[PDB]
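Okay, so here's the structure we're looking at.
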Amino acid sequence: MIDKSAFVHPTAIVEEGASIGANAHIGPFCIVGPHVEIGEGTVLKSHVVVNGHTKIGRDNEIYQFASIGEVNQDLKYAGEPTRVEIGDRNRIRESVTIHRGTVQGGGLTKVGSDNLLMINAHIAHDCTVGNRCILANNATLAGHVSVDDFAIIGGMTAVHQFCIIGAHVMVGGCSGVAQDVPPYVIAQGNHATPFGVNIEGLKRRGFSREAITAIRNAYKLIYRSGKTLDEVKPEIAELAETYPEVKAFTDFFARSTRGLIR
Amino acid sequence: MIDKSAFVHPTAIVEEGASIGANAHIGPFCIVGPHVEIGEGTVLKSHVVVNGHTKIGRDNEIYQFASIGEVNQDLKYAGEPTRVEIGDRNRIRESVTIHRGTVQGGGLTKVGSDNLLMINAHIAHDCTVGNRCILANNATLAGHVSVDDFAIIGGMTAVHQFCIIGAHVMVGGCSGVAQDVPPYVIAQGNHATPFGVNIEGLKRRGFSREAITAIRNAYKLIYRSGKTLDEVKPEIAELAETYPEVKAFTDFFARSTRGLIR
Amino acid sequence: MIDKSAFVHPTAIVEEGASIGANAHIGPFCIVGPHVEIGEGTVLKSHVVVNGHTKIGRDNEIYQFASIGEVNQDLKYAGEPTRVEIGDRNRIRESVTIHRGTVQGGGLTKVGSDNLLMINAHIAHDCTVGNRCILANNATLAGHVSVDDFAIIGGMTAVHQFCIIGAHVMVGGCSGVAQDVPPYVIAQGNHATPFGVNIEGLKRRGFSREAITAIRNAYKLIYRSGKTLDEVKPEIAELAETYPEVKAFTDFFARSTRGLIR
Ligand SMILES: CCCCCCCCCCC[C@@H](O)CC(=O)O[C@H]1[C@H](O)[C@@H](CO)O[C@H](OP(=O)(O)OP(=O)(O)OC[C@H]2O[C@@H](n3ccc(=O)[nH]c3=O)[C@H](O)[C@@H]2O)[C@@H]1NC(C)=O
Ligand SMILES: CCCCCCCCCCC[C@@H](O)CC(=O)O[C@H]1[C@H](O)[C@@H](CO)O[C@H](OP(=O)(O)OP(=O)(O)OC[C@H]2O[C@@H](n3ccc(=O)[nH]c3=O)[C@H](O)[C@@H]2O)[C@@H]1NC(C)=O
Ligand SMILES: CCCCCCCCCCC[C@@H](O)CC(=O)O[C@H]1[C@H](O)[C@@H](CO)O[C@H](OP(=O)(O)OP(=O)(O)OC[C@H]2O[C@@H](n3ccc(=O)[nH]c3=O)[C@H](O)[C@@H]2O)[C@@H]1NC(C)=O
């Protein structure tokens, strides 16, 4: 159903079955499929295609030439009714693509809230983007990539399939990420390597100096101690008992499958 | 003429003169020029621009915001009635651009069959893409580039004008290809360099172990022997008399103009 | 007002207040906002969005899926009535984005005349592009970037915020520019470094051999002398008294804020 207070441009094509929330705005030449849900106050500027089994939250701004919920690019995909979930207050810029999941990959592509996805950012099938992230122009995620809370992916940067980009990470522009990036880490290069802790990001986000110190110490255990990851895991866990922010490392390690960028 | 069984959306603009085949589907807000031929069963999803002297085959899927047959970006081009040919069963994704040829470059941009051209792939004037190729997101071909059968161009990768990407090549993501890549070769970097034979690709495509061995031996003659290309050409030709797959090298050498990546 | 000789496609949406000049052509499914001025003979092919406080000159060609005058991607922007200015005879290709300025950055994004902006080129808020420039496919300018007259930005190349790309510069494809590039310089790499003078560009543009020699000598003072920039500035200024072309360096130094690529 289309809410009585939603605006639907006469030139827009909203298929019967679509759910459009209160004070939503569907601009000129948009197409909205029958399995799409668009939340209260969400705006599709113009020339937006939303299809598939796709749920979009509240107060989103989706710009022209974006394609949301579209068939993914995995040759394994066969037309199964897979899904996209997008949260609230995202800014999804011109030409952004967010593709539906695959059954093989869990069936769901998910984007959280308060993210900025810049021009031609690509969120492939089975990706999970958290909250407060930034993907700069042309930032490209292959299938099954996680981008955790507050992580920033620089302009022109691509991420290899299955990789995890940890919370509060900053990946520099013109980079190629081939392995997992621990939380709080600055990454740059092709292929990307680690360049210390994202101190500036943590400062601005209200991290205490004790927490930043602890995180820096965890970083040093991983990259400067000369020990294996298996050796330092318990040390990092111990540190997390005093500084809860360090637990982010422990949680990340349990999800990591591709090894760490080094 | 538009076939009686073709669907043309009321909002689509198909110019008189366009040929649209049986069971083709022209989606909302598409524009199809008067010199365009669209084959049986081909689908233009929505918001597709097809113009120029452009022939498109059967069972193609062309996604929103793609531009096919458009004026090329060569400053030398002056509006001459040059051409685009696209074969059958291609998947041409969102924002892909395929531009018409130039008179200077032979007048034809050609794409074969069963290719996957991912989001914002660019096929410049006078390019020739073969069959079963993959161009990943933002893969960019400059003018007069050949991409031979089964070749894969990784995400964010660009190819310098006049370069030949050989059959069964795999070019890694985030690469810049400045010279010719022999068939069967793995290429990566900026500028791209060779990293052995695409053994996995050949395996999956049904190449015998004898053929793969012969190809590896040819690779070694080129890159490991320390001999010049002129010296090894006849040796490679001799090898091809037993293993026909090696002839791909010989055929490639005769087309190569920019030297080999090394 | 819309000039009596301008063409506006029945499917195009031109908002009352828009100014459209003589013999302009607004193609199918274009949207033109109420604060837009489009000059004599300018063509919007189809599916173009032009909005904001945006002035576009004469004889421009703007291709499908381009977005001109749109809200910029700076999180600092709050909806202020900032501006875009575009000059004459530009070729603005498919999916190009040119964003409005920010109050913080001076309020104006400016593009000159006779430029070629290739597919998915991005001109961020507060950028200044001069005349006769080329931005190749996916060339991406961050905020507040200057691209001076005749400068060429290669395919897939990104430029860090606040950087100045000097007059007659050639930046190679697949590059990342993190600092200022003096006029006449060839730049390449990630991050980009200098590779001598753009001799070929200068030749073609009618530079005398005496001027090219003087420019090469200035280049050598900067990069080969082993002296600091402060030391060579007066030497370069002295040289400019005989060869006026060298003054471009002096003018550039006064604008440069990020240091020189080295
Ligand atoms: C330096 C960083 C650069 C990163 C650049 C990333 C660009 C991403 C662009 C967005 C694409 C996205 O929308 C689609 C998605 O990534 O699909 C794929 C899907 O996520 C995956 C898993 O489900 O499966 C497919 O990719 P792969 O064919 O690479 O599968 P794989 O990762 O499981 O295969 C592993 C091995 O195949 C090897 N291989 C394959 C083919 C070949 O010819 N040669 C070869 O060696 C390759 O070396 C690799 O080690 C899928 N592809 C296709 C074409 O079907
Ligand atoms: C590390 C790999 C990075 C690859 C990045 C590739 C990005 C491609 C983006 C797609 C563009 C495509 O759609 C258009 C096509 O490539 O057009 C050109 C056309 O294929 C060509 C031949 O016909 O001619 C033109 O390109 P060039 O101006 O480079 O011609 P050229 O290759 O024959 O010139 C050779 C020499 O010119 C030199 N040059 C030119 C200008 C200058 O200011 N300085 C200079 O040195 C340059 O160094 C080079 O060695 C054409 N361009 C223009 C702007 O007219
Ligand atoms: C190798 C070259 C690669 C280049 C790649 C360029 C890709 C450009 C894509 C186009 C984007 C453009 O349309 C938008 C524009 O660039 O916006 C920004 C605006 O031009 C800027 C100044 O006004 O301010 C913002 O960028 P920054 O957040 O980087 O501001 P800054 O440059 O003043 O900050 C300086 C320091 O912040 C540091 N920082 C920030 C966050 C963080 O988590 N960690 C961190 O270290 C960072 O290291 C840097 O040294 C703006 N961004 C946002 C998201 O608001």
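Recorded method for this deposit: X-ray crystallography, 1.7 Å.
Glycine too: its Cβ is placed from the backbone N, Cα and C atoms.
In this view, C:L75 (substrate binding site) is surrounded by 9 other Cβ atoms within 10 Å of its Cβ, with every protein chain counted. The substrate binding site annotation in Swiss-Prot covers C:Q73, C:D74, C:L75, C:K76, C:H125, C:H144, C:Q161.
Quoted from Swiss-Prot, the note on natural variant C:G189 to S is: In strain: SM101; temperature-sensitive. Around the Cβ of C:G189 (variant position), a 10 Å sphere holds 17 further Cβ atoms from the protein chains shown.
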As a whole number of Å, the Cα atom of C:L75 (substrate binding site) is distant from the Cα atom of C:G189 (variant position) by 29
Return only the integer: C-alpha distance in Å from C:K76 (substrate binding site) to C:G189 (variant position). 30
Its Cβ having more other Cβ atoms within 10 Å than any other among the binding-site residues C:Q73, C:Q161, the winner is C:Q73
If you tally other C-beta atoms within 10 angstroms for each of the binding-site residues C:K76, C:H125, C:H144, the top scorer is C:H125
Who sits close to C:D74 (substrate binding site): which same-chain residues at least 6 apart have their Cβ under 8 Å from its Cβ? C:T102, C:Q104, C:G105, C:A124, C:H125, C:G143
Which binding-site residues among C:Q73, C:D74, C:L75, C:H125 have a Cβ sitting under 8 Å from any chain A Cβ? C:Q73, C:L75
For the recorded substrate site, whose residues are C:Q73, C:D74, C:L75, C:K76, C:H125, C:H144, C:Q161, find every other residue on that chain with a C-beta no more than 8 angstroms from the centre of their C-beta atoms, and list them by sequence position. C:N72, C:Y77, C:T102, C:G105, C:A124, C:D126, C:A142, C:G143
Indicate whether C:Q161 (substrate binding site) is helix, strand or coil by DSSP. coil
Largest separation between Cα atoms (Å) of residues that the record links to substrate, namely C:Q73, C:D74, C:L75, C:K76, C:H125, C:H144, C:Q161: 14
